[PDB]
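Worksheet: one structure, shown below.
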Amino acid sequence: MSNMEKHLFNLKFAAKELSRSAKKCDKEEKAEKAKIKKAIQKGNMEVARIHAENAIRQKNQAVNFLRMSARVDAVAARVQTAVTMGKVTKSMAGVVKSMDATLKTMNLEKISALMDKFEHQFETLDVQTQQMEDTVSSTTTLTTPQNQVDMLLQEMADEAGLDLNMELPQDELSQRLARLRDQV
Amino acid sequence: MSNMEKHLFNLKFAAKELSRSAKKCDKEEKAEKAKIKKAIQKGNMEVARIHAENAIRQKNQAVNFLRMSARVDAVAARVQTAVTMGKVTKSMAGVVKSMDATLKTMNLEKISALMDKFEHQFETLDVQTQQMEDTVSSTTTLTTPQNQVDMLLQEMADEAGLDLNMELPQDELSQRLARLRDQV
Amino acid sequence: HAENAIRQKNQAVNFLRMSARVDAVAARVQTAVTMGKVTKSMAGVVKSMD
Amino acid sequence: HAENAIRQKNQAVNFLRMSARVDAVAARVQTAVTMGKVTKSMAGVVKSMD
C-alpha cells in the first residue's frame, strides 16, 4: 500500500467515523426527547430541563459532525483523484519508455526493409509452388488426358443446362490505355 | 491507543458510570417509597420518617448524578472532536508532503515533455501499421482482385435495395476558408 | 445534504470523463501490444523462410 | 457517452481491418508451412527411389 493510499484510507475512515458520530447523536437526541416527556408528566421540572439541554446539545452536535464528515469526504475524494492519476501517469511514463526502446531497435527503415523482404520471399515461394504443380501435372499427364476432362465438363454442363462450350477456351479501360501508349 | 484516546475512553466511561448511578438512585427511591407505605400502615412513624428521608435524598442524588453525567458527556463529545480532527490534520499533512515530493520529481514541464513524446510515438506506430497493411495488401493482391470486390458489394447492395453505386468512388466551412486563403 | 448532492453529481462527471480518457489510452496501448507481436512474428517468418 | 460511442464505433473498424490483414498473412504462412512439408516429403521420395 502506497504512502498516499495509507492517507486515503485514513481519511475515508475518518469521514465514516464522523458520519457514525452524527447518527449516534440523532439516536440519542430522540431518546432524550422521550425522557423530557416522562419528566414533565411527573412534574420533575429540573430533570425535564436537564434532558432538554441534552436534546438541544445533541441536535447541534449532530450537525457539526455531519458537516465535518462532508468536508473530510470532499478531501478524500480529491486525494483519490491524486492516487488514480498518479498511477495513470506512471503507467503512461512506462509506456513511453518501452515504446521508445522498441522504436529504436525496429525503426521505420528497418521495418520497410523487413516488409519488402517478406513480400519478395512470398513471390519466390509462389514461383516454387508453380513449378511443383507443373512437375506433378506433367508426371501424371497420362492419367488425365485433356479430351476426357473436356468431355466430362461438357457432359456436366449439359446436365446443368449451361450453354458454355467446354472444349473451346474461355478491362476496356486497360485496352484504351494500351492504345494510348502505342499512339504517342 | 493514543494518549488522548485513552483520556477519551476514560471520560466516556465516567459519563456512563454516572448515568448508571442516577438510574440506581431512581430504582432505590422507588423502593424506599414502598417502605414508607408499609411503615405508615403499621403506625411505625419513626421508620416511616427514616424511609422518607432516604427517598428524598435519592431523588436529589439522582438529579445530581444525571447533571454531572451530562457535563462529562459534553466534554467527551468535545475531546472526540479533537481526536478526529487530529487524525484528519495529520493525514492532510501527510498528503501535502507526499504530493510535494511527486510534484518535484514529475513537474509540469517534465509532464509536458512526456505527453508530447507519447503522442509523437503513437504517430510513429500509425505510420508503421499503415506500411504493414500496405505490404500485406500488395503481397496478397491476386487473391482479392478489385473487380470481384466491387461486383460483390454491388450484388449485396442490390439485395439490400440500396441505390449507391459500388464500382464508382464514394465541409462547406472548410471550402469557404480555403477560398479566403487564396483570395488574399 | 444539498451541497453533498451537488458535489457528487459533479464528481461523477469528472470520474466518468477521466475513465473515458484512460480507456482511450488503454485502447491505443492495446494496439501497440498486438502490432508488436505481429511484427515480431513476421520478422520470424522472414528469417526462417530466408 | 456520445464521444465514447463514436470512439468505439471507429476502434471496431480498425481492429476489424487489422484482423483481416493478420489473417491474410497467416493464410500465406500456412501455405509455406504446407508446401515446406510437401517439398521435404518429395525430396525424401526422390532419394529413396534413387
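Residues displayed in chain B correspond, in order, to Swiss-Prot positions 1-170, 186-199.
The backbone N, Cα and C atoms fix where each Cβ goes, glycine too.
One mutagenesis experiment catalogued in Swiss-Prot, B:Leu188 to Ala, is accompanied by this note: Abolishes interaction with SPAST and VPS4A; when associated with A-192. Taking Cβ-Cβ distances under 8 Å and a sequence separation of 6 or more, B:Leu188 (mutagenesis position) has no neighbours in its chain.
The annotation that Swiss-Prot gives for the mutagenesis experiment B:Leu192 to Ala reads: Abolishes interaction with VPS4B. The number of other CB atoms found within 10 A of the CB of B:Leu192 (mutagenesis position), across every protein chain shown, is 9.
For the mutagenesis result B:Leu192 to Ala, the note given in Swiss-Prot is Abolishes interaction with SPAST and VPS4A; when associated with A-188.
Among the mutagenesis results in Swiss-Prot, B:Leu195 to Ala has the note: Abolishes interaction with VPS4B. The residue drawn here is the original one. Residue density at B:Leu195 (mutagenesis position): 9 other Cβ atoms are found within 10 A of its Cβ, drawing on all protein chains shown.
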